[PDB]
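The block underneath contains the structure these notes are about, expressed in structure tokens.
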Amino acid sequence: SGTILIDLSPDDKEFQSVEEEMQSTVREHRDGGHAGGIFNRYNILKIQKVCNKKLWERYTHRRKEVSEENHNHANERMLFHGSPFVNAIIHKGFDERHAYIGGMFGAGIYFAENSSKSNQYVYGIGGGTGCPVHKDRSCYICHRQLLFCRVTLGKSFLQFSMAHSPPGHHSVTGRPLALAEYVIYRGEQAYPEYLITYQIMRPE
Ligand SMILES: CCOc1ccc(-c2nnc([C@H]3C[C@H](NC(=O)c4ccc5ncccc5n4)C3)n2-c2ccccc2F)nc1
Ligand SMILES: [Zn+2]
């Protein structure tokens, strides 16, 4: 793998920018923290810029194609991604071939504009078994990782609660509190720009 991490200084505005987006986009969930745990804030341990030429070229190339298919606009968004496969993703890239076939929006790659949403998917679907060490979805000890990714949404189909994008579309926007999820069915419509290492913070 030709993938490379840049540790960002916490005084670095680029860090603070992602730091802020992460903290500010937290919300009260339907769950009551059953999936991602109980917290109002994160402990932000490490933000690393992911650098990989093969993956950057794969993305921009697709981004161009999509623009041409969508009135010369990529419809590019910074979105959080949670999943068990973050360590794989930063090396091999996002890969649709590992999508969960029984998602509410079919076999795609789910993003969110709310850190606290993506957080839910970190230890699997609906938080899964929780952390590997304590089997606790609300673990304040075990360090978690999210991705803050450049995502090419293109022309996004609006759905509510499938295998590819609907015809003439590049992404799906859902809203099942209604919060926004986003789905792609092609790994190269997303680049994982920042690797965020963090804990959820116990409130009091
Ligand atoms: C309420 C149900 O809601 C959701 C929300 C999000 C997702 C989701 N979104 N993305 C994923 C992951 C599959 C995709 N995986 C990769 O890009 C990838 C890339 C390289 C890999 N290499 C080795 C092994 C696995 C690898 N996986 C990201 N997943 C995902 C897929 C399978 C299991 C868990 C997941 F979160 N699925 C369902
Ligand atoms: Zn734990």
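Numbering of chain A is taken from Swiss-Prot, so the residues present carry the numbers 951-1111, 1115-1129, 1134-1161, in order.
Looking at the header, which is where the method is noted, we find X-ray crystallography, 2.8 Å.
Just so you know, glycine gets a Cβ as well, placed from its N, Cα and C.
Counting every protein chain shown, 18 other Cβ atoms lie within 10 Å of the Cβ of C1089 (Zn(2+) binding site). The Zn(2+) binding site annotation in Swiss-Prot covers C1081, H1084, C1089, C1092 and is backed by similarity to another entry.
Among the mutagenesis experiments that Swiss-Prot reports, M1054 to V is described with the note: Loss of activity. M1054 (mutagenesis position) carries neither a helix nor a strand DSSP state and counts as coil. Summarising the environment of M1054 (mutagenesis position), the number of other Cβ atoms within 10 Å of its Cβ, over all protein chains shown, is 13.
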Same chain, 6+ residues apart, C-beta under 8 Å of the C-beta of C1092 (Zn(2+) binding site), given in sequence order: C1081, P1082, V1083, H1084, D1086, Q1156
Measure from the CA atom of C1089 (Zn(2+) binding site) to the CA atom of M1054 (mutagenesis position) and give the result in Å, rounded to a whole number. 27
Candidates near ligand 2 among the recorded positions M1054, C1089, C1092, judged by a Cβ under 6 angstroms: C1089, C1092
Ten-angstrom check, please: count other Cβ atoms within 10 Å of the Cβ of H1084 (Zn(2+) binding site), all chains counted. 12
